[PDB]
Structure formats: C-alpha cells, structure tokens
2 protein chains.
Amino acid sequence: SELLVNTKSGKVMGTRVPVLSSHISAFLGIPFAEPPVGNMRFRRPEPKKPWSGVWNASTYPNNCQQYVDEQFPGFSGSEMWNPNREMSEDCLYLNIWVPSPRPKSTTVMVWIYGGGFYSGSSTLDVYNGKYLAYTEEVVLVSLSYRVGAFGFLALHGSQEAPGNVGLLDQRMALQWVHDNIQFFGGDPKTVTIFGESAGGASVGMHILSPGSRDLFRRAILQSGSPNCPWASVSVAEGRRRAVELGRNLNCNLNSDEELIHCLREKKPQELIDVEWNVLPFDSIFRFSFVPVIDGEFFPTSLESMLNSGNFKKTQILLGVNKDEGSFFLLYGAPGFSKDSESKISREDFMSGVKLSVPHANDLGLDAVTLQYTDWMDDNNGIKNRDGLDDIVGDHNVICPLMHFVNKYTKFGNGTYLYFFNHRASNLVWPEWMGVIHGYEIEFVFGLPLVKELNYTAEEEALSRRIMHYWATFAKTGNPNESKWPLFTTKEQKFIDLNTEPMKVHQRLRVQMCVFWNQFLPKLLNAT
Amino acid sequence: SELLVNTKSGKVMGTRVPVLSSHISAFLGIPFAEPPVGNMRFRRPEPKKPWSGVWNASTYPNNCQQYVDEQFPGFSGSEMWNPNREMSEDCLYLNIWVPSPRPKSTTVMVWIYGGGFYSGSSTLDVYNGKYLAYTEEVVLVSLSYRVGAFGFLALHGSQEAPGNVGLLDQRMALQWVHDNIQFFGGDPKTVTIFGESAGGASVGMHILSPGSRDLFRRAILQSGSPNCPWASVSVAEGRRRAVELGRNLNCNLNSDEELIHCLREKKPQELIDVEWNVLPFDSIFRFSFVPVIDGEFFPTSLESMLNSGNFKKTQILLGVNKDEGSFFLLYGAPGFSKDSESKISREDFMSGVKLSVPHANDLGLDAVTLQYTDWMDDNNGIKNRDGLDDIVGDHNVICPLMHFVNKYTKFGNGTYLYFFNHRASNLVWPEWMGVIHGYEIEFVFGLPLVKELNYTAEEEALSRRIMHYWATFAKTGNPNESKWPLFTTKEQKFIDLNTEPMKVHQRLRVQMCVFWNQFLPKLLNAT
Ligand SMILES: CC[N+](C)(C)c1cccc(O)c1
Ligand SMILES: CC[N+](C)(C)c1cccc(O)c1
C-alpha cells in the first residue's frame, strides 16, 4: 500500500489526508532519535534504535517542552504559534507529506520552525505541509528539535550538557531524511532545508557547521540568519546563563555535575518558569538558551567563517519581512498595546531604543537615536512608533541578514533575495504592526488556498507564486522557471513579494545597515 | 556747508557723491586711531590725537596689509574682494555716508567687513553704502580693522602683542561713532553694527565682550557668529602660531620680546608670505590669525558666556546663505575647478571631509561620512559634490550659527532669522557653487538698483526688501513695519530671502545641526 513504507529504521504505517479536492499520504510522528528523557536531558541526541512491526504514523507527535504564550488568551493571532499538542521531553519526531501517487524520486523540502529557540512545534496549523506537497509535488518534511534549556543549555566542556544539542537534533533528522527519504519517493540528493527566524538562522548554521553541509543541497532562510544578534552566545555567556538558571532552582552550584544532576531532576515546567530570569540585560529580541560558539559545531567565530568562505557553497534563497520589529515591541516595549494605535512618546521611544540595543553604551544609544529620529518632528507619535519598529527590525533581522548575504554571495553559488511586504487581508493583529515577523509562513505553506480561511483572490495567487518560487528553487537552485534577479555583490538586486506585480529593487536598506553593520560596531568598539 | 562737519576730533571736509538720480554727503577716510605703524605694530589701537584745520574726507583711505587673492587673476568674482586701494599699516580709518539734507538724528548703521580675519577692506565696491544711506535715509558707517598677523597675532601675557587688537580697532571706531555720530545727524543711541562672516562673527563678539556692549544698540549677523569653528583660538594656539610665524622668518625665539621685535622689523609682505604656514592642520575654512579667548576681551569661554546669558541682551537679526561651503572647496578641495561641473569622486569626497573636519578622528570622519552620504548612490559625482558643500557649510557657518541663536534667544530680546537662497542672475561663479558665501552683501547694499550692473527686475525688488528689512530693523528692533516671524526656541520660525514671495519655515537644518552641535562633539569627546 501507498501508506506502508519500509525504512532503514522500521516499517511505517502512514495515513491518507485530504488536500483541496484530492489526497496525499501523511507520515507523522516518525521517531528519528531516542527520547531525550531521563539522564539524557541536555545530552546529545541518540539515534532511534530500529523497531519491529509497523510504526503508526497517522497522528502528530507531542511537542517539545516550551514557554507557552499566555499574553493574549484566546487571541488566535498569538495562540496559533502555541503548542497545539501535549508537550513532552519525548518530542524528537518528524513528519512527511507525500504526493499521491507516491513519487519515484522527487525534490525534498525540510522545514525547521522558528521561535527564538525557546519555542516552536512542527504540528502548528500554519506548518501544515499538505498544500505545498500537493501543489508542488514535493516531499515535505518538517522536523522538531529541543528548544529552551532542554535543547540549548550550555555547560561547555561537560559531556552531559555540551550545548547546541537542539542543533544536533535537527542534524539527526537531516541524517534520517538523508538515509530514508528515498523510500518515500524523495531524492536524498535534492533536499532543501528552509526555516523562519530561529529556523532560518538554524539553516545558515547547518550551512556553516562542517558536520552538516553534506546532508542537504540547497537552503532557504526566512527572516533569520546565523549571525543574528540573538541567534548565539559565547561559551562563557552560555555557562553564565546555565549557572544562573541553576541558581534560580536552588541547585548545588559547586560543579557542572552537581548543577546538571539538579537540573535533570527538576520538572520541565520548573526550568521554564525561571527561564527568562537568566538573560543578562533588560532587552527585547533576546532569548535565554541559544546556540553557543563552542568550537565543535562551529569551528570558530561566525564572522571569520563568513570572511574566509568556510561554509557550504551552494544556492540560497532568503528574505525579510517589511516590519520585523512590531511583534517584539508589542510584547516588551512600553507604550505598545495590541488594541491601541501605539503612538509612542519620546520618553517611551528612548526606552524602546534602550531595550533594542542592550549592549550599546550611551554614545551608541545616541547614535541610534540620531539615525532613527526625525528632528523636524521628533514628537510625532506615529513616527516614533515606526522608528522603533525599524530599529528592532534592522538590528535584529534585516541588517544581520544583509551582512550574511553579502558575505555569502562572495563565495556562494547563487543568491536570491526577497522583501515580503504584503499584509494579509485577514490579519488579526493591529494594523500598526504592519507586515509582521512570521506572517510570510502562511503564504509559503499555501494557506491562502483554503477558502474557508477567507483570503483574497490575489492572495491565493501570491501564495501559489511563492510556493512555486520556493519549490522551483529547491528543485533547481533557481526560483524562476518576471524573472527574480540573482543577487550579486555589485548590483545587489532583490524583489518584492506582494500581491502587486513584482518589482526589482537594489541595495536593501543600505543606509540603515551601513550604520548597523559598519558604523555602530566601530563606535562601540572605539568607545 | 553740508560737507563741513565739526567733531570732537577735528573739522572734517566731506564730499558730495551722486546716488541714483540724486546726491548724498560722503565723509571717507576719517581717522579713528593712531596709525599702528612702527613699534605700535601688534599693539592695541591708540586714539586719534585731535587735529587742527579741516581734514579732507573726499577719498577712500588705504587698505590694511593683507593676503591678496591671486587665484583667478582678472576674474571679477574674486578680485571684487581684493583690496582696491594701496595697502598700508596706516589703515585705521572709517567712512560715513550721510543723506542730503543731513538728518538731525537718524538711525546709524556700522558695517564690519568679513574676510576670515585675514582680509577685508572698507572700500570695496560691494561695500559702497551710498545706496543704503540714500534709500533708507540712514547714516551708514563702514569701519576698518587690522587683519592677519597685524591685527590678531597673539602673544598672550605680552603687552606688545596682546592679541585681539583687530577686535579693539573695531571697538575704537564704535567709540568714535558713539562720540561723534551726532554731528553727522546720526543718533548715537540707535547704532546698529552689522557684518558678514568674520564681520558677522565680530558683531557677536562685541555682543559678548563686556567692554563693547554699551557702544551699540542692535546687531545684524550675516553668515557668521562668535562660536564659529574658525572664529577663535586658545591663547596657547595663538602663541603656538605666533611662534611658528617667527620661526618662518628666522626670528630669535628665546623671548616674546625678541620674537616681537623681530616681527616688528620685518616688512608687512614678509609676514603675509608665510602667514598660512602656521596653521596646525591640512584644512579648509581655517584662518591663521584670529581672535583669542584671552580672558580680557572675552571674560571666559564663549559657550559658558552663551550658557549663562553673559552677553548684551537686545534684538539681533541673523542668517545664512544656502551654499556656505562652495567657495572654500573650490579653493582648497581636490576635484573642484572654477570652470568644471566639479563632479566629485568618493576618493576626492573623503579627502574633502578630511579637510573639512581637521580635528576629527577616524570615528568622527566616519560619522560625518555616514551622515552626508547617500549609500544608495554613493558614487554619484553631483551628490558627492553637494554633500561636501553642505558639510563645509553646516559645520563652519550654519550650525555654529544655529547654536548661537538658540542660546541667544533664551535671554535675548527678539531674534529674526533669514535663509538667503537666491542666486543673482549676473553671478560670475560657476553654477555648482550655488548661493555663495558673501553674495547676500550686494543685495544688502542695494547694488541691484544700479541698472548698469544688469540685475533682474525682481532682484531690484529683493534688494529693496532686504535694505528695508535691514534699515527698519536697526531703527526699531523689528524688520517688519508678509511678517517675518520672530525666532523663538519653541517654534524656531525663520524665513526665506529670495525673489519669490517670502515663506516661513521652522527648525533650520535641525537634522544636520543636531549631529554637528550635539552628537559629533560628544563622539569625539568620548573617543
Ligand atoms: C512571531 C511568531 N513566531 C512564532 C514566528 C516567533 C516567535 C518568537 C520569536 C520569533 O523570532 C518568531
Ligand atoms: C567669500 C568672499 N568673502 C570676502 C566674503 C570672504 C573671504 C574669505 C573668508 C570669508 O568668510 C569670506
């Protein structure tokens, strides 16, 4: 049967799922590793020991333990990212969508979810890969990885809590995908890994890490990149933060071993409850447990790896959303309210800039303000609001990203850059947040095709355009079959991704990113 | 007779000069001090000992020794500022234009010429006050002061070369004007001193210096202010520079006395020939001998005097020209040519920024470039040219000026601000220099009235508008009799001075001046 697949790990019994007016095969909850429960907590992922009999892949697996967003109870706009399944340390599973009839050797797409590394689930409705698989005839895989302390606690030097295990979970699923995707009709030599924000940053990290380059062909980075200010921390900082977490749970802090045994004995929720109290600054767009520059997964500093072309050379497709910042301001910046226009005063604005650049000194904060302030209307509430959004966005997502493309393109084999600036008609978030972080996902996953979701006609088109772009690029290394220009260091071409007839632009936010990528860094170094 | 005037200094025989289709009285070359020749060189100005018999004031006096501009031989646009008379250390004279019939007690206007303190003459044709006097029925006085080493050499602590003597020459003429203007029909209690660039900066210095406040009523500052980066130097710098000048002439440098005797024995031209070799940096818009913050003429630092309201409180009328920088770039910046479009490359642009901010460090130079560069078209020759012009202008004239108005208005009694941005139709300078430094003078002195000068009809109007504004403000402390708004710290209103129907704007170049007045200063201090 089309639902019974044999794999090097065991037999898998999938399920037939309905798509639009047809069907596809669905293999959900396939284990790719040993449950990271018990003294395995914080440990590197273990390979799933093969099984006997058919594994039932007809229902989504559990979700990884993680901070749940209770900020707006019942508000779909926020709950849609919350885990829709029971949480559990036993969460290392992957899901595959397979076209019906099963392909003999088609292109594979692996999705790596986002969540600032502290959250994420492969089972969210927005990550339902049935539409992409059906529409673009691609084998769509969605993996899961330990998030929060569970996946990134880093007691560097220890083997019980090495750090980056969440990064290893991803890799192992990539390995599982490499090793068994042929049995699902997928071509293991044409596997494209794509992700958003933390997933988008993860992708580039696999591009960078030597132990991961050989396991995938092409990559798609959405609103995230390896060098994002919040995507990593030094071994020391990770240590610092690991200890602090221990401190918060009344743990013996005399040795890694005492510390780690302690943390291993505390309930998942116990680590989560105090997870944000370890950050080093009052700040926004900063997450507690993230990848560490350990010298293992990452041979060295990301910048030198970038600088010396020490990374897998291939084709990459990446982009950013118009308003990357809003989301984070509405959640931790004063003056912002989900239900108000959020006109921001200068006192509040200047507070926002302090939360945005936590590492900046007074001069740095002053340089940022000078640059993002209209001194001819410095008391405008709208201009201050928007100014804050651009700051959170440029510094955390768009500028870090432009640095990575510019550096990548130098040695890479084809760069394609998009700028998503279309606000879904049915968006439930206040208008002032604009084209919000993570709201390109639904277009990439072809949600606009399901009419009972009420998208506009041109949004359906947009979704098919992006889905094709995404699927066609994965298949060939080029989004084109009206041509989306190749990104080059000289011309710096890039395009818009909206319901209007695509347009080609140059030098994405140069002014602001020169400041963020070259000037500020220098200033703060000098001072 | 209307030409014979008795004064507390002696009888003066003037001359009748023709204006438009009528006449006026002219008293030119009246001595206000003892010739600063001999061992008097560098010494403070001495009062003119009274004379017997009638003094012949029918021909302009000599001009003060000074660097002559030979950059464009025969080019009127530059020679028009050159001395049109024989130069001589015997140059402390003043000129008065008196309406015919002589007024009984009318408003007096004293003009203090510009020239970056190294040049200037009261006898230039552009400074011919017959038009203003006739048209506005005002007693127009034009003084002269020692310029260059002769007027500003500063061996602070010495009495032979105290420094600022050029500033004292001005004062003494002001005193002479105070003491004898009544005999010419001028009201000594309604004397307005106005000047351009160095004269405009001089004016504000007399506003500041305690020993000068009582000698005038109102002030008009054109394209210059006391705190201009080039208007003053510390006693040390002046000393440093005085010695260096001595070094250049093979002078005993063992004592002020040996040094000064040496300099006193060298010919005027000898000091001039080496006058520019003492500057401390490769730079533009920097002059060798300028006022020194000596603690005598200036009680203390200009900023604290500004900060504590330690200055004469009255009404002031000041402004700037659209393109203050061009002139200085065309003369010392690479890439600029009087006869070319002057499209500037980035290599040349970056050289310009180095010459513009000589005291800036690498970070400072980088902050300036970031701010004045269009990184979306950083290779534009026109944009680089213009960018350089704005830099030389904002930092040397417009921003220093905005700081002085903002500080002044705080304790002042009426501020009126103009922005001259009209390029005379008959301008002989290349179009790219735009509305050039010092080209408002001719409008203020009503040159556009003499048809054989070929101005347009609306330029004639402009000139009468400004002349009235200038004369009406001096008479009443208000330019208005369509109303030129009063400058206030809150609103920051100011107007345009061009052939088009005046318009009111706010916050003159805020963006750029916040950077220049607040950010940069801080940056360079921090680093
Ligand atoms: C904005 C919603 N989404 C789940 C994508 C999310 C949440 C936290 C951090 C992120 O970078 C992104
Ligand atoms: C630009 C011509 N003018 C004589 C007014 C002049 C010359 C030198 C320095 C100045 O600030 C102004």
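We number chain A the same way Swiss-Prot does; the residues here are 25-505, 511-556, in that order.
Going by what the header records, the deposited coordinates were determined by X-ray crystallography, 2.8 Å.
Every residue, even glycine, has its Cβ placed from backbone N, Cα and C.
Neighbour list (A:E220 (mutagenesis position), Cβ cut-off 8 Å, at least 6 residues apart, same chain): A:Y137, A:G138, A:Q246, A:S247, A:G248, A:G462, A:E464, A:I465. In the three-state DSSP reading, A:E220 (mutagenesis position) counts as strand. What Swiss-Prot says about the mutagenesis result for A:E220 to Q or D is this: Decrease in activity.
Experimental mutagenesis is annotated in Swiss-Prot for A:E220 to H, with the remark: Loss of activity.
Per Swiss-Prot, mutagenesis A:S221 to V is noted as: Loss of activity.
Quoted from Swiss-Prot for the published mutagenesis A:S221 to C: Loss of activity. Residue environment of A:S221 (mutagenesis position) contains 29 other Cβ atoms, counted within 10 Å of its Cβ in all protein chains.
According to Swiss-Prot, the feature active site, acyl-ester intermediate maps to A:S221.
Annotation for A:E348 (active site, charge relay system): spatial neighbours A:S247, A:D413, A:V416, A:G417, A:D418, A:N420, A:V421, A:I422, A:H461, criterion Cβ-Cβ under 8 Å with sequence separation of six or more. Per Swiss-Prot, the feature active site, charge relay system maps to A:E348 (among others).
Among the mutagenesis entries in Swiss-Prot is A:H446 to Q, noted as: Almost no loss of activity. Counting Cβ atoms from all protein chains shown, A:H446 (mutagenesis position) has 20 others lying within 10 Å of its own Cβ.
DSSP assigns A:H461 (active site, charge relay system) to coil in the three-state reduction, placing it in neither a helix nor a strand. Look at Swiss-Prot and you will find A:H461 (among others) tagged as active site, charge relay system.
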| note | A:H461 (active site, charge relay system) has its Cβ surrounded, within 10 angstroms, by a count of other Cβ atoms equal to 27
| query | How long is the line from the C-alpha of A:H446 (mutagenesis position) to the C-alpha of A:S221 (mutagenesis position), rounded to the nearest angstrom? | reply | 18
| query | Given 5 residues with no model between A:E505 and A:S511, what whole-number C-alpha distance in angstrom do these ends have? | reply | 10
| task | May I ask you to pick out the recorded positions among A:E220, A:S221, A:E348, A:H446, A:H461 with a CB closer than 8 angstroms to chain B's CB atoms, ordered by sequence, or 'none' if no residue qualifies? | result | none
| said: Given A:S221, A:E348, A:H446 as the recorded positions, which ones have a Cβ positioned under 6 Å from some atom of ligand 1? | reply: A:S221
